[PDB]
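Peer 1: Sharing a structure here in structure tokens format.
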Amino acid sequence: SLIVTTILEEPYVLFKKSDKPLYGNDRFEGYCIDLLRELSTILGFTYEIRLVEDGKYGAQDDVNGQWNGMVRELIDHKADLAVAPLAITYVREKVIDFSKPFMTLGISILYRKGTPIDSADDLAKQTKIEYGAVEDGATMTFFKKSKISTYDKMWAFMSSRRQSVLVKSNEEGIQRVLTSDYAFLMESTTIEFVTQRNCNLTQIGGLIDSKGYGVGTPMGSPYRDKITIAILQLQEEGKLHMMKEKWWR
Amino acid sequence: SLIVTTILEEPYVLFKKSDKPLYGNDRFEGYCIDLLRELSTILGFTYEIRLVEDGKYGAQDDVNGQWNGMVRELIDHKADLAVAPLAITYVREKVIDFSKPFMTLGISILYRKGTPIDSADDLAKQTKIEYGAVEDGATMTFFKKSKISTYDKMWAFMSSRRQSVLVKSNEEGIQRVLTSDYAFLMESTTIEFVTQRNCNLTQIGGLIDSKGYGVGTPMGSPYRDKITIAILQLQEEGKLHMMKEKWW
Ligand SMILES: N[C@@H](CCC(=O)O)C(=O)O
Ligand SMILES: N[C@@H](CCC(=O)O)C(=O)O
Ligand SMILES: [Cl-]
Ligand code: NA
Ligand code: NA
């Protein structure tokens, strides 16, 4: 059986609700759990889902250049696959492999409706409304590495207030938007899930970039290209779209 | 130096307009030519651009299983790369390799404005308005293979009328929409180029599927993963976005 690392993130991966105790893979449900099941149907592998220990997606540390999160688990061969909303990025592709994308997305802004804020630039040009992102994720890394003035300014702001504006999880960021004057830089796919359930919230502006979620594998894994082929089949059959419809309702 | 196969298709690849006759790589410009130039800078290769001889993207003969177009050029190792609006598909990924996508898109419908036609289903349930797609491309292949009722029905319509409703190129299909009661199934990226320039035309409905364009290589090529990393570099620095804005 393949060891599959993943992370709790609605509506991709969550704990299934039952009146009775649940065990093994049956504990989990969500878009990525359905994806994993479909991949196993096509490719014929068995698997064991395990939540990532540190609860992080994956980032490289400045000083010791060590990785954390699901990325680290693949690097160290503690997992065979990462099936999660894991963004395919330049720096990650240098240390792990990824299937082709099963979903495409971009960074955008989650905030309230009816305000004068209409873009990242509007946030960058002020300090009254705090804004931030998930710590040690692809969104934070985008801002940290950007040479675009607007985003460079936004990183300077977030970095100098790390403790107060960066959050541990999307759920924490979403809660901050709901309970304080705060705008959250996060992925558009997940924004769509939030805005269909919270009618006072909206995406602000467009997509700031473009990226895909892919299944992660250790570098050189033979499963990478097989999973790509299975994803392409599921897309063309209309199955990924049905799965998106099911979980984003 | 690498041999790069490609295909004429606005605004991805076109012949540069000029008074002085042009030679070799100078003959070409477009989104995909800019992409090729950026990839060459990052990876440090030189290249010769050659248009695909048979003028096709690539499909498999369903009797003997032989391929044509750019896909065939890669299979036969007649080109090192295909840099073009070449859709990454299940059937192609089994015979060639692709970089990760530099652009994402989906099949949709090009038609005229002001009608009650709002979806593929609306087209499928009638015959007065003819519809078709490019022969031997990914869009046609999607319909040919689909188990989805509506799309299976549309394939029955298109295949039975192959001579009259399938076209050799996007340009031919677009001209048909402009000059007759015809709706053209084509890729949303290319629709966007067209509707920005022809105000009487519009996309009908949403995306019917989702796919990306990738740089093609022969199976097992070491350039594949290198080009993926270069594409990710270009995306992250904002260049792919600037490239699309320039050509659209
Ligand atoms: N999906 C992101 C985490 C969330 C975010 O950074 O917005 C990643 O793969 O790192
Ligand atoms: N871009 C398509 C051709 C055009 C189409 O099929 O709509 C391909 O790669 O085959
Ligand atoms: Cl790949
Ligand atoms: Na890699
Ligand atoms: Na392949």
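Each position is counted from 1, following the chain as shown.
Heads up, the Cβ atoms here are built off N, Cα and C, so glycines get one too.
Per Swiss-Prot, L-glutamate binding site is recorded for B:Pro85, B:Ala87, B:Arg92, B:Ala138, B:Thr139, B:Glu187. B:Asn200 to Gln (Swiss-Prot position 751) appears in Swiss-Prot as a mutagenesis experiment; the accompanying note says: Loss of glycosylation.
Each of these features: where is it, how hidden is it, and who are its neighbours?
Peer 2: Taking Cβ-Cβ distances under 8 Å and a sequence separation of 6 or more, the neighbours of B:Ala138 (L-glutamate binding site) in its chain are B:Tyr57, B:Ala87, B:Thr89, B:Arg92, B:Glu187, B:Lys211. In the three-state DSSP classification, B:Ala138 (L-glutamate binding site) falls within a helix.
For B:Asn200 (mutagenesis position), the Cβ neighbour count at a 10 Å cut-off comes to 10, with all displayed protein chains included.
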Peer 1: Including all protein chains displayed, how many Cβ atoms other than that of B:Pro85 (L-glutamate binding site) lie within 10 Å of its Cβ?
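Peer 2: There are 24 of them.
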Peer 1: Taking 10 A as the limit, how many CB atoms besides its own sit near the CB of B:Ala87 (L-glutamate binding site)?
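Peer 2: A count of 26.
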Peer 1: I need the CA-to-CA distance for B:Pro85 (L-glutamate binding site) versus B:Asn200 (mutagenesis position), whole Å please.
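Peer 2: Taking the Cα atoms only, B:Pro85 (L-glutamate binding site) lies 25 Å from B:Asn200 (mutagenesis position).
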Peer 1: Identify, in sequence order, the residues in the chain of B:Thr139 (L-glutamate binding site) that are 6 or more apart from it along the sequence and have a CB within less than 8 Å of its CB; answer 'none' if there are none.
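Peer 2: Looking at Cβ-Cβ distances below 8 Å from B:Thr139 (L-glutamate binding site), excluding near sequence neighbours, one finds B:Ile107, B:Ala133, B:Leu185, B:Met186, B:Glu187.
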Peer 1: Across the record's L-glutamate-binding residues B:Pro85, B:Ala87, B:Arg92, B:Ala138, B:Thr139, B:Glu187, the largest CA-CA distance in angstrom?
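Peer 2: Across B:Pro85, B:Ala87, B:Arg92, B:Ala138, B:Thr139, B:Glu187, the two farthest Cα atoms sit 17 Å apart.
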